[PDB]
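Read the structure below first, then the notes.
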Amino acid sequence: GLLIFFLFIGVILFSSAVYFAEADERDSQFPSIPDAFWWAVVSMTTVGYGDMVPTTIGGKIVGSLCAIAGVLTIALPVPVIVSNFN
Amino acid sequence: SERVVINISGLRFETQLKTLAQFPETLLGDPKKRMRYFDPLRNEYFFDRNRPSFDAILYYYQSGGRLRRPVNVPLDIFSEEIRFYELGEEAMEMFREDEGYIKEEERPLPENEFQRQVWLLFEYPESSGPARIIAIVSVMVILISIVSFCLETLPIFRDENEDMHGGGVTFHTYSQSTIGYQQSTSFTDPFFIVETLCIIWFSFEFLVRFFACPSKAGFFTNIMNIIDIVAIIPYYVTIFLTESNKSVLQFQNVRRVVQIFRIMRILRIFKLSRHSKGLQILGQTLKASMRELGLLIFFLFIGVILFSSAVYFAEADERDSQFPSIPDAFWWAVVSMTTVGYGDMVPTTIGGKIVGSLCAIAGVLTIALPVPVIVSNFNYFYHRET
Amino acid sequence: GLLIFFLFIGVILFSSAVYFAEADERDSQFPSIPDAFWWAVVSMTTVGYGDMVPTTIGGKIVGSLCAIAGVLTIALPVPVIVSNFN
Amino acid sequence: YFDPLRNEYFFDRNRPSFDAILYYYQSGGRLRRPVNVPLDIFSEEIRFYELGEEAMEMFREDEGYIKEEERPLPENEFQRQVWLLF
Amino acid sequence: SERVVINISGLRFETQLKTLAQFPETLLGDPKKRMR
Ligand SMILES: [Cs+]
Ligand SMILES: [Cs+]
Ligand SMILES: [Cs+]
Ligand SMILES: [Cs+]
């Protein structure tokens, strides 16, 4: 559950920031904050399909932090789960 | 039930004489052997030795066989004690098994004089300067046979043919495609040359090994020898097939097979496992991780089907659905689960994207499970090198 | 070194198989075996750029195994390195 | 087990285990297995000193183990007969 | 082989004098040093 919750907190944060950082664009790939949820989950789990990508310096900065925070978030609850498994 | 007192550097131990008498061939069980350590003034046997070890030695008599090393006692010390108290080899062996160790083999070429002489240059690089040169030369040949096999596909070398622009697919132009090189006792083709020099060497190694072989009994048992054989089977089987089918219409009837054996040449990369410890370690790791490795594929399978199904239905009522059928979505599911996510297939509907999120997360967890074990088995074999 | 070596062994294997499995195609994204090296390293490290992707059932089967073998290969030498670090 | 010459009880048994057996009396119930003593050995001692099943059970719980169930088809003759193939 | 008894806060240790004499410069190996 903590895994889903943390992912949730991250999605909203990064979806919001990316949205605003790409807002003043005629070709913004992020129509709304809820639209950016897909991109955020995709880059956090790092599955990164590339079907939505920031284009502005700001968006790309937000994206970098989203990529890094994603890797750490997942890496936390897993070790335990993995244990219970063994 | 006469009692017996054993004093180990001041630490007092007592037991019954019948307890020690249980093992007549040991030091404490032999009256003539312990006699030397008896102190008639204190009515006890005294040994100026290691204290932590003795609880275990004594328990070995009391338990009737159990010889465990105390958790807090180094293995080098405890084995020295086992020897001193002369518990015997049968017990030390079983002790060493439970402690981890266990193994031993070899045996140079039985007599032979010359057999056992050659079998030291193609089997033991750790013997002489020359024998170590063979390894160097053998590796080169392998790396080369690999680079060769690879260039044979480079269009820069195969687009320089008779029908490069599309105008008359010749027979010896068609068979050179299916093979990668032009076979001919004229040795015109550079590739057919190198590929031939390499098979000569690989054919040499195999024969030499098979003759200077000590136990030709289990030669085709050693997985390493199986590789040496498969590394050359394509070459000769191809010749056989191109000669048995020397006409356009017949070679076309056996082209499939020919192609298969061309693919089988890649297995020559595994010929490096003879000069690579790590490659050998990995092999052992895989043989030891059969169940987890399988569980990994099974779990991935269960996940693929589930997520392929859900994504399919969630993207079904779409004119531009990237998922034609459930089996088509298998690719997407494996791609997103292993998280390699190529993006060549992506959901577009809220539902599909929800399914995709769960597929991404479930993928990360699934993989992360069996790995830890595999990784372990690896470290076990990797470190248990010395 | 073992990390680079194992990656090397994997690249060649999967580059070869993918090549042949996508050979009889007019739109094969794999011109030669050496060309497929890029795809193999890209999918094994799982960075998977999607700039080269198999299209035939066979190619996709090879790709699945390449993705899985990649994840395991990397995961081996790392633990040690990570240790030396700590 | 009494030795009238030395006014003591003598047991030709395992040494590391006894601290625990004795402490069980002193503490009034606590039966812990010494960290350095194998579980197979310690349980044999628990049985020898006849600490009783109520204590062994609680000991085994804290040690990890715990479980047990089943029961074939009650009579049935044929019920309990089929319930062995499915 | 004169024996030597060493008492460490009540824990009893015994060894042979030649065992300690093996290292003459240590406390237990020096008669003048352990005397105390
Ligand atoms: Cs990716
Ligand atoms: Cs991508
Ligand atoms: Cs990872
Ligand atoms: Cs990834």
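Here chain A follows Swiss-Prot for its numbers: 329-414, in order, are the residues you see.
Quick check of the header: X-ray crystallography, 2.6 Å.
Even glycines carry a Cβ here, placed using N, Cα and C.
Swiss-Prot has this to say about the protein:
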- A:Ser356 to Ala: Impairs N-glycosylation and abolishes expression at the cell surface (MUTAGEN)
- A:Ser360 to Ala: No effect on N-glycosylation. Abolishes channel activity of the homotetramer, but retains channel activity in the presence of a beta subunit (MUTAGEN)
- A:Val381 to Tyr: Confers sensitivity to inhibition by tetraethylammonium (TEA) (MUTAGEN)
- A:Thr383 to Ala: Impairs N-glycosylation and abolishes expression at the cell surface (MUTAGEN)
### Query
Just counting, how many other CB atoms are there within 10 A of the CB of A:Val381 (mutagenesis position)?
17
### Query
What's the CA-CA gap between A:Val381 (mutagenesis position) and A:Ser356 (mutagenesis position) in angstrom, rounded?
9
### Message
At a 10 A cut-off on CB-CB distances, which of the mutagenesis positions A:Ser356, A:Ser360, A:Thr383 has the highest count?
### Response
A:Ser356
### Query
Cα of A:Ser356 (mutagenesis position) to Cα of A:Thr383 (mutagenesis position): how many Å, rounded?
8
### Task
Work out how many Å separate A:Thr383 (mutagenesis position) and A:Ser360 (mutagenesis position) at their Cα atoms, rounded off.
16
### Of all listed mutagenesis positions, namely A:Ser356, A:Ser360, A:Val381, A:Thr383, those lying near chain B with CB under 8 A
none
